[PDB]
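Each remark here refers to the structure printed beneath this line.
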Amino acid sequence: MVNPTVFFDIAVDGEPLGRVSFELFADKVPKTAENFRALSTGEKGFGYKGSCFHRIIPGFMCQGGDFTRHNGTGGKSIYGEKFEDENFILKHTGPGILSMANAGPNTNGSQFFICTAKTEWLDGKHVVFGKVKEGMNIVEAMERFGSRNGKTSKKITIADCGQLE
Amino acid sequence: XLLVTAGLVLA
């Protein structure tokens, strides 16, 4: 079989920026990859389409996925409110890594972050489940609107998203 | 610091 590829079309204050495609490691973390895949197609009746990146810290990461509160306090998985840390086989080795945000052990919901640098201090605490396949330049463009405290100067949204393969 | 949490963002 093949690992699924999903995409996000990013917009800045409603102006289309571009498309970022991610490869999800379903062969290493099937449950975590499936969650992100289903939230991208919106097939369970809820998902990432229309949500925003509420926290961007230049040189660190872009965080998003809170489609219920749009502020870091919400979101939910396709398995109920939260699910377990599947495994920590993969590490935060550099720019482009896709990983799950959480609030402690076994609290995965829908929030995730895209690393713009190697973040080894998160290894073993956040489940890495994918990587940017194309469009890393769009993620770099996104960083420009972030700040040291995380607040963005423009509203960065996922205008559309779905599965390519 | 540099953490990625959901709810109580820490230093």
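Going from the start of the chain as shown, residues are counted 1 onward.
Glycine residues also receive a Cβ, built from the backbone N, Cα and C atoms like all the rest.
As annotated by Swiss-Prot, domain 'PPIase cyclophilin-type' applies to A:7-163, with the evidence given as sequence analysis.
The mutagenesis experiment A:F60 to A is recorded by Swiss-Prot, whose note states: Loss of ability to stimulate MAPK/ERK phosphorylation. Cβ neighbour count for A:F60 (mutagenesis position) (all protein chains, 10 Å cutoff from its Cβ): 20. According to its DSSP assignment, A:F60 (mutagenesis position) is coil.
The 10 Å shell around the Cβ of A:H70 (mutagenesis position) contains 17 further Cβ atoms across the protein chains shown. Where Swiss-Prot documents A:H70 to A as a mutagenesis experiment, the accompanying text is: No effect on peptidyl-prolyl cis-trans isomerase activity. Reduced interaction with BSG/CD147 and ability to induce leukocyte chemotaxis.
In the three-state DSSP reading, A:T107 (mutagenesis position) counts as coil. Long-range Cβ neighbours of A:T107 (mutagenesis position) (same chain, at least 6 residues apart, Cβ-Cβ under 8 Å): A:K82. The note that Swiss-Prot attaches to the published mutagenesis A:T107 to A is: No effect on peptidyl-prolyl cis-trans isomerase activity. Reduced interaction with BSG/CD147 and ability to induce leukocyte chemotaxis.
In the three-state DSSP scheme, A:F113 (mutagenesis position) falls into the strand class. Quoted from Swiss-Prot, the note on the mutagenesis of A:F113 to A is: Reduced ability to stimulate MAPK/ERK phosphorylation.
Taking a C-beta cut-off of under 8 Å and a sequence gap of six or more, A:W121 (mutagenesis position) has no contacts in its own chain. Swiss-Prot lists A:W121 to F among its mutagenesis entries, and the accompanying note reads: 75-fold decrease of sensitivity to CsA.
For the recorded site, A:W121 (mutagenesis position), the DSSP three-state label reads helix. One mutagenesis experiment named in Swiss-Prot is A:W121 to H, and its note says No effect on peptidyl-prolyl cis-trans isomerase activity.
Experimental mutagenesis at this site is recorded by Swiss-Prot as A:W121 to A, annotated: 200-fold decrease of sensitivity to CsA. Reduced ability to stimulate MAPK/ERK phosphorylation.
Listed in sequence order, the residues of the same chain lying 6 or more apart from A:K125 (mutagenesis position) and placing their CB within less than 8 Å of its CB are A:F88, A:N102. Mutagenesis annotation in Swiss-Prot: A:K125 to Q, described as Acetylation-mimetic mutant; no effect on its interaction with TARDBP; the structure shown retains the original residue.
Under its mutagenesis entries, Swiss-Prot includes A:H126 to A with the note: Loss of peptidyl-prolyl cis-trans isomerase activity and interaction with HCV NS5A. Loss of ability to stimulate MAPK/ERK phosphorylation. Within 10 Å of the C-beta of A:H126 (mutagenesis position) we count 25 further C-beta atoms, all protein chains included.
When the Cα atoms are compared, A:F60 (mutagenesis position) and A:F113 (mutagenesis position) turn out to be 10 Å apart. Counting only the Cα atoms, the space from A:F113 (mutagenesis position) to A:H70 (mutagenesis position) is about 14 angstrom.
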